[PDB]
Amino acid sequence: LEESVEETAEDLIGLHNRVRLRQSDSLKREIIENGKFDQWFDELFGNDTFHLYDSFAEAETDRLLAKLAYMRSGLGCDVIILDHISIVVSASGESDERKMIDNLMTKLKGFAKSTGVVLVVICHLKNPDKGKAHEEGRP
Amino acid sequence: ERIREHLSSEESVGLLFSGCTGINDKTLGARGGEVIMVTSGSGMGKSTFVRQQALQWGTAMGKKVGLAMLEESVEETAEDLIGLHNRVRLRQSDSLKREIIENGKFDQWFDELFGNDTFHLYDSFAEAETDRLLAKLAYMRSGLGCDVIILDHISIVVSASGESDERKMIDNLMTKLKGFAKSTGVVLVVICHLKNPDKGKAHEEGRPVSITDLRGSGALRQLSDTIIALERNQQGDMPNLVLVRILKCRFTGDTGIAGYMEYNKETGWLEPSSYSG
Amino acid sequence: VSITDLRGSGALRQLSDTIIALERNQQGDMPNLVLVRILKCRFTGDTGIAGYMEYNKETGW
Amino acid sequence: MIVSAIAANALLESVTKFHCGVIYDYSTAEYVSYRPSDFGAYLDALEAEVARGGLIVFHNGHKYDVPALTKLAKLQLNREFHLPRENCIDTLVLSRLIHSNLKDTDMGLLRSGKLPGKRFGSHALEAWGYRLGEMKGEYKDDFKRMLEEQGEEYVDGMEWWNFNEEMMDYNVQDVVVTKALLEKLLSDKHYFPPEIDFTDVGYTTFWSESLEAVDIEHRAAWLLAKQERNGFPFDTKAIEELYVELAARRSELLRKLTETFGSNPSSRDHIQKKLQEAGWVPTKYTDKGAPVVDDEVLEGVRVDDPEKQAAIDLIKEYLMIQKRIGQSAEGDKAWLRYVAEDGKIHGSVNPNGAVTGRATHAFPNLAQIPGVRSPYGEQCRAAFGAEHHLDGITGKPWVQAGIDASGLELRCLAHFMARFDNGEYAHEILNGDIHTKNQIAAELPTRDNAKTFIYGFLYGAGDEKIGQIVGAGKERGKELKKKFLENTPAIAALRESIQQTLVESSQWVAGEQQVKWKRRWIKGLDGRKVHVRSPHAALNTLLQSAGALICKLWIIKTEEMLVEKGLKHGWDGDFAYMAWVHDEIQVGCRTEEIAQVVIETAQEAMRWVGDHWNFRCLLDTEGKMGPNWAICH
């Protein structure tokens, strides 16, 4: 929910070939002027194993759970990856999103188990402002 | 299908941050889809810095820049841009305004700048409701075909008034603003403002601005990919000296201090300086 | 005080181009110290802290 | 981190015995002296600093101290002593990096009388001692005069023959100057931040928390020292096989050039006295009165006397014959005098004595060998190749791989002007025929005229010289340059940002441009201070700095990847660096298969550098395989 599917694949493409395709404008330029995309691409995504979400334009809760279910069921995916779960965008008017995440977490947990998919989700951390914080150590 | 299409034609809208190298060294600029967050102490060069890039991008490398100045009329922004292009403080001179008009030098500079038909702006001021800007902000990108959209000052929300704390309005707006950027592929540079700390010397006299001191639980620290911050002690020996600090870069991940710059009181530009504290 | 804390029902915070604000800790050890804060300037839009100053209590200003 | 300097019997070429050495440790804050019977413990003390993860400070260490202690430990103690590059610092290298200029600053030190005129601008240890005020005397002079007050005479280079307590005392003296110079270099808050004692830290923190230029220069100096020790194989017979074909031609021409002119075709005070009698009126003179007699005017000298006119080309050949002889067979250079007993020439190289970039080569200058397009250069270039030694053991013909940077100069311009045209000009390089675009942009008749224009215009040629390209004067020059700026706006705006980066305002006052300098140094690609320059031109400084710093990192990454691929560096291995020239390198390779790997690796290495500094233009290389240098370029 925070990068274009071409960029996420770009990372996957570079990561697969043990390279930093993103940080390098030269390597991007390299593989283009010879059609080397097709070489690495068919090598990687050619197994039709990778499926992603494209929109950016506000993913509502049951306009995300619906789509996450579409993979699991329609595409037959075994693992679902949800990056950044502080992007709620739903039922704005209920003060404090501390409740929104709870409502969301239960439904996300529900879908995952009732279908048997593997659900890996990334959340962030409260900034402690109580000592040396995260970026400088701190367990 | 989209990746081949994207990667072959991709950024291609990766632009070029001018005024000071080092920002480019740590961020490589902005992408078609990213959202640049520019901030500093109140009235320390937030408006001035972004205004140079919009000018720079829309002149030398013929890009179509869209402007949304909600705190100043479209006439004032043009006045600055015209003066900035010709390296002059066109505002800061009642003589210079009188000068270029009577000798017919205004039309000269005007055609030189806006002639390429690149710079486009929004007129409203009337609070500008959230979906009364985003709709039109999309109209530029789409109808007029702009590559970069500039939104100055993002505390003028004013939308669906009746809900406690505008802490959600800034978040709700940021999400819709961030979304719009990638689904169209436009570089979106936005300016925000900081809370007043009152826990020591505040911003305008020094004080490094971290990621927590802005809004703490900010959504703008999450949606926005790259965050540019300016710091300057206008009460020190070097008020014109401004420090550029990268607070975030989803693209590279290389954060820290980029470089320094100097406010030329003659040209109103941010010329690169020589400094190492 | 915040820009919202300004008086009235809300015309002076809107109908005012330039808004100059002075701050002075007239109790404690600072008092005579006066801080100048620009709260608004539609003519320029450049706000913030200008500088400091005060003409000693001997002769006014 | 420990600081040291050593004393041997002679140079690295024929060093035999280790005399003394002093190690100052900052953690103990006390010096330690070592004697001939303590060489073993000296090597252990250095290894101990390596075991802890620290650093060892030498002056001229990358070039002398470190490789000599490897050689001395092999013949005296018969032990494998090898200092890793990462745990080594060379104050000499940092001095040339931080104090690349000195020209200015040394003037006042000269006016002060605190610096010997023989030690002006020298980066030698003793030369810096007078700069910092730590020169109580020199071992060479306290020896010469003390040999007088004893008896025996002096031999040019005998003070290092035998160990004496005065050398041990002046060995400490060289360390405290090394220490003070080291601290003088660490006190420059543009290469080293204002953090803490950069001696207290380990090598891992040292290289990365320091400015990047510090790391490159020590990797470059370490790499180039290996190339000198590798040397460039030399075919003595072949160059000797050139001298008669030149000397006989010299002698035969001299005879003919004395029948045409009775009672030396080599001096300017000669032909001026002679040629101004055959009816030649000098057009262009010099700033001392004497007329110009270079290759240019001689081609156009017209005299009515048919014999005199035809004799001009005989003088032209004579001077050129003298030039080849004067480069290949003269005194105190000539290559033939520098041939070591291993059949190789070990040409020295100064990492970067040229503020901007590109090292300097001498004894002999391996970078001025006549090209294959110049007369007799085909034979000269053929005399330099890895084929002169067919493997140090297996008898296998060593093949040479020559890789150059494809149009690096113009690509450096595209990157710095990519700040104003959004990769436009950079794409014109990739699209090809950039000289065709510049020709269309500047409106030139031929493509060759565009090639000599783009370099001349970029490098500060006057409007006459630009006009003289198509056969004109300053008239066509101004309009040729003004047209090019209008059709290529990015270049003109580029020369604006530069002119407004080092100037505030300029003004002429009775002969001197009084620039109100904003900065007397342009930042390079690694962050170093790059000279000061002075007038309006500067773009040339920027471009040559970029390319050479590109090549410096390029040749380092190439060797690093070749080592990382398993290829051992050396004549007993798979490859050996022989010469680094501007943007091209000549690498010896044991087999054709290895030579192909070198070419591919050099191309692959060019990408890390291009990626590291985020170059907006594509950097590429081209390799050529063959026996010698006349083939690889």
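What you see of chain D is 1-263, 335-704, where the numbers are those given in Swiss-Prot.
Positions of Cβ are set from backbone N, Cα and C atoms, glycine also.
If you check Swiss-Prot, you get these features:
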- D:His123 to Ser: 83% loss of exonuclease activity (MUTAGEN)
- D:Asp475, D:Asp654: Mg(2+) 3 binding site (BINDING)
- D:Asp475, D:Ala476, D:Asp654: Mg(2+) 4 binding site (BINDING)
- D:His506, D:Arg518, D:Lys522, D:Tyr526: substrate binding site (BINDING)
Nearest of the recorded positions (D:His123, D:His506, D:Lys522, D:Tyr526, D:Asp654) to D:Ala476 (Mg(2+) 4 binding site), judged by Cα-Cα distance: D:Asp654
Additional residues around Mg(2+) 4, ordered along the sequence, whose Cβ is within 8 Å of the centroid of D:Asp475, D:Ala476, D:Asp654: D:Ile474, D:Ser477, D:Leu479, D:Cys622, D:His653, D:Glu655, D:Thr692
CB contacts for D:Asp654 (Mg(2+) 3 binding site) [other CB atoms within 10 A, all chains]: 19
Pairwise Cα distance for D:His506 (substrate binding site)/D:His123 (mutagenesis position) [Å, integer]: 42
Listed in sequence order, residues with CB under 8 A of D:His123 (mutagenesis position) and six or more positions away: D:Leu92, D:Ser95, D:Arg96, D:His99
Binding-site residues satisfying Cβ distance under 8 Å to any chain B Cβ, from D:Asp475, D:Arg518, D:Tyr526: none
Site extent for substrate, whole Å (max Cα pair distance, D:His506, D:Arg518, D:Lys522, D:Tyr526): 13
Among D:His506, D:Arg518, D:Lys522, the one of these binding-site residues whose Cβ has the fewest neighbouring Cβ atoms within 10 Å: D:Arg518
Other CB atoms, at most 10 A from the CB of D:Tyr526 (substrate binding site): 13
Between D:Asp654 (Mg(2+) 3 binding site) and D:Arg518 (substrate binding site), the C-alpha gap once rounded to whole angstrom: 23
Cβ neighbours of D:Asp475 (Mg(2+) 3 binding site) where a neighbour is any other Cβ within 10 Å: 20
Output field, substrate shell: CB within 8 Å of site CB centroid, site D:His506, D:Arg518, D:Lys522, D:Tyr526 dropped: D:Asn509, D:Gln510, D:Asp519, D:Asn520, D:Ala521, D:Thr523, D:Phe524, D:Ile525
Packing count at D:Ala476 (Mg(2+) 4 binding site) (other Cβ atoms within 10 Å of its Cβ): 23
D:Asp475 (Mg(2+) 3 binding site) and D:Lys522 (substrate binding site), Cα-Cα, nearest whole angstrom: 18
Nearest-integer angstrom distance between the alpha carbons (Cα) of D:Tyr526 (substrate binding site) and D:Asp475 (Mg(2+) 3 binding site): 18
